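Taking it in order: structure first as structure tokens, then the write-up.
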Number of protein chains: 2
Amino acid sequence: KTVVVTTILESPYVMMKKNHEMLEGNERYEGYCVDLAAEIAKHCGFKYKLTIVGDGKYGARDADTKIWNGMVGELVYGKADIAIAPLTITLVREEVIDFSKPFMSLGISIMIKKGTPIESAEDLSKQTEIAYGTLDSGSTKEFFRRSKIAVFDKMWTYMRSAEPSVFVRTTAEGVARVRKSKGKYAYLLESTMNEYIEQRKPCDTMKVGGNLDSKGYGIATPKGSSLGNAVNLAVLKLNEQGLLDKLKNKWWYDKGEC
Amino acid sequence: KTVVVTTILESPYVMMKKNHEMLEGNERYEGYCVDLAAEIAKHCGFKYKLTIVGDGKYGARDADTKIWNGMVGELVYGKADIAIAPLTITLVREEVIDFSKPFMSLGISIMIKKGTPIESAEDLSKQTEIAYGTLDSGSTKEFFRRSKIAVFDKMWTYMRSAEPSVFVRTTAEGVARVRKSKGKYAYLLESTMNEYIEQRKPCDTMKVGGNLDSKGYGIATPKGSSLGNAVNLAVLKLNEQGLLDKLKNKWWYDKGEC
Ligand SMILES: N[C@@H](Cn1cc([N+](=O)[O-])c(=O)[nH]c1=O)C(=O)O
Ligand SMILES: N[C@@H](Cn1cc([N+](=O)[O-])c(=O)[nH]c1=O)C(=O)O
Ligand SMILES: [Zn+2]
Ligand SMILES: [Zn+2]
Ligand SMILES: [Zn+2]
């Protein structure tokens, strides 16, 4: 009866409260997705427990073992009832789990250390001085692997063969590498996260250019789950009553340090 | 079985071609949604007929009789098998029809005659010299009817009681009203249509401000349609292959005149 919610530690969606040691259950966490979970739970009339995905991944199918990892895996193998996180709606995932309508729009975007002479993906592709990479597991990497658009395939060819690895294990690892590399590393990441990091100290990064693509984050449930329909109606309700915009502002711009 | 597709005359989604005489059937029409129809038809593998919704409406539910009109009505009562149109995904609709994931994102925006002293919704609401309204039936009018945000309810209050009616039966009628009102009428409408008009001769209007909200267009099917799942996976496939971005560029900005 208590609904197990799988999610991921990724600011500002889900963060440990300063003092989580003294708190328990859901109280240990805070963020956009924590607020959204409370709201969905409330408008669906269920009680829930938040849990952080064990392997810290979003969800991909291993080619060899054909096994699903990450949050998607937790839903597929029945370890969780619902996932509320910055989880991208994709065709390959839609084939094994259900998604609500998107609660947030976004696209792949470019993060640079301020001053870097890059204005676009095309710019990145036509040069080698400035290295670039992505979160080495998720829909961003997958976007580039699969793309048939020339500029993106050109970038993918570079990135897959670059040594040392241009790929990073976490978003933070990616930001730090931008910040620390005197403008010789650029980072391709989802626009929402780019915009968030842009308003954080030391305020030395920026988003350049437009998004390379358009997609959305959705709340996921196991196929044929009994929560799917209600959860979906809830996201639509909360979007129309302005909540989702409220929450974006609270966690992005009301907190802005720049 | 040939699939009856319901849609609506709205540029650049569905428009009559210049030479539609001597053309027959699906060939009389061109537009973003026409190309969209064809591609979905190839990827779910069916044959279809394009038909323009008889009453020229998007879809709303008569409070009195509780009957659905517009394209939504045609799905609900079994007159059409699928709507492919700039149809907004909303809560009241998702309760009686099925939507695919969004094929396009957008928001309510303001259109002015060039030179009009308005920069935002607040500006509209704080004055009376300049009249304003919406498509008198659709998701936009409903957004204002329902809004609790002070500025939008302030506008709504004015709008509902305005004389003469500031509402219009078609986008075309709204734009003509802006163009001929010498700047005394501003028009609230979806960002996609606003962006398109701004790039067309006589090039005398402009989109001012940001979007007042965020949402999507989806393809709709009757609840429990066999087509439901297939079309959904098709929209995700097209978005990921970059086709949708291709169509948007072809129809919006390769067609610019200003
Ligand atoms: N949303 C993604 C995971 N994911 C996250 C980030 N990020 O945290 O900004 C990214 O830059 N790229 C990516 O694929 C998923 O669903 O795979
Ligand atoms: N997409 C809407 C209908 N609809 C369309 C336009 N338009 O064509 O830009 C508008 O300005 N307002 C509106 O409610 C829905 O489906 O009701
Ligand atoms: Zn800690
Ligand atoms: Zn609530
Ligand atoms: Zn195709």
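We number each residue from 1, going along the chain as drawn.
Per the header of the entry, the method used was X-ray crystallography, 2.1 Å.
The backbone N, Cα and C atoms fix where each Cβ goes, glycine too.
Quick look at what Swiss-Prot lists:
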type	residues	note
BINDING	A:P86, A:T88, A:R93, A:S139, A:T140, A:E190	L-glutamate binding site
MUTAGEN	A:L91 to Y (Swiss-Prot position 504)	Promotes dimerization. Strongly reduced desensitization
MUTAGEN	A:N239 to D (Swiss-Prot position 775)	Increases rate of desensitization
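Shown here: features listed in Swiss-Prot, placed on the structure.
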residue: A:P86; record: L-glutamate binding site; Cβ contacts under 8 Å, 6 or more apart: A:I8, A:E10, A:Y13, A:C33, A:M104, A:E190, A:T192, A:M193, A:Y217
residue: A:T88; record: L-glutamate binding site; Cβ contacts under 8 Å, 6 or more apart: A:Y58, A:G138, A:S139, A:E190, A:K215, A:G216, A:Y217
residue: A:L91; record: mutagenesis position; Cβ contacts under 8 Å, 6 or more apart: none
residue: A:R93; record: L-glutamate binding site; Cβ contacts under 8 Å, 6 or more apart: A:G59, A:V72, A:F99, A:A220
residue: A:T140; record: L-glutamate binding site; Cβ contacts under 8 Å, 6 or more apart: A:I108, A:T134, A:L188, A:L189, A:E190
residue: A:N239; record: mutagenesis position; Cβ contacts under 8 Å, 6 or more apart: A:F103
Most distant Cα pair in Å, residues A:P86, A:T88, A:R93, A:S139, A:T140, A:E190 binding L-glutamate:
18
Is there any among the recorded positions A:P86, A:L91, A:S139, A:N239 whose Cβ is under 8 Å from chain B, and which ones, in sequence order?
A:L91, A:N239
Other than A:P86, A:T88, A:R93, A:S139, A:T140, A:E190 themselves, what residues in this chain have Cβ atoms within 8 Å of the centroid of the L-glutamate site's Cβ atoms?
A:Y58, A:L87, A:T90, A:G138, A:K215, A:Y217
Assigned conformation of A:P86 (L-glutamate binding site) - DSSP reduced to three states:
coil
Near the Cβ of A:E190 (L-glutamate binding site), how many other Cβ atoms are there if near means within 10 Å?
25
Tell me, how many other CB atoms lie within 10 A of the CB of A:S139 (L-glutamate binding site), whichever protein chain they belong to?
23
Are any of the recorded positions A:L91, A:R93, A:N239 near ligand 1, with a Cβ under 6 Å from it, and if so which?
none
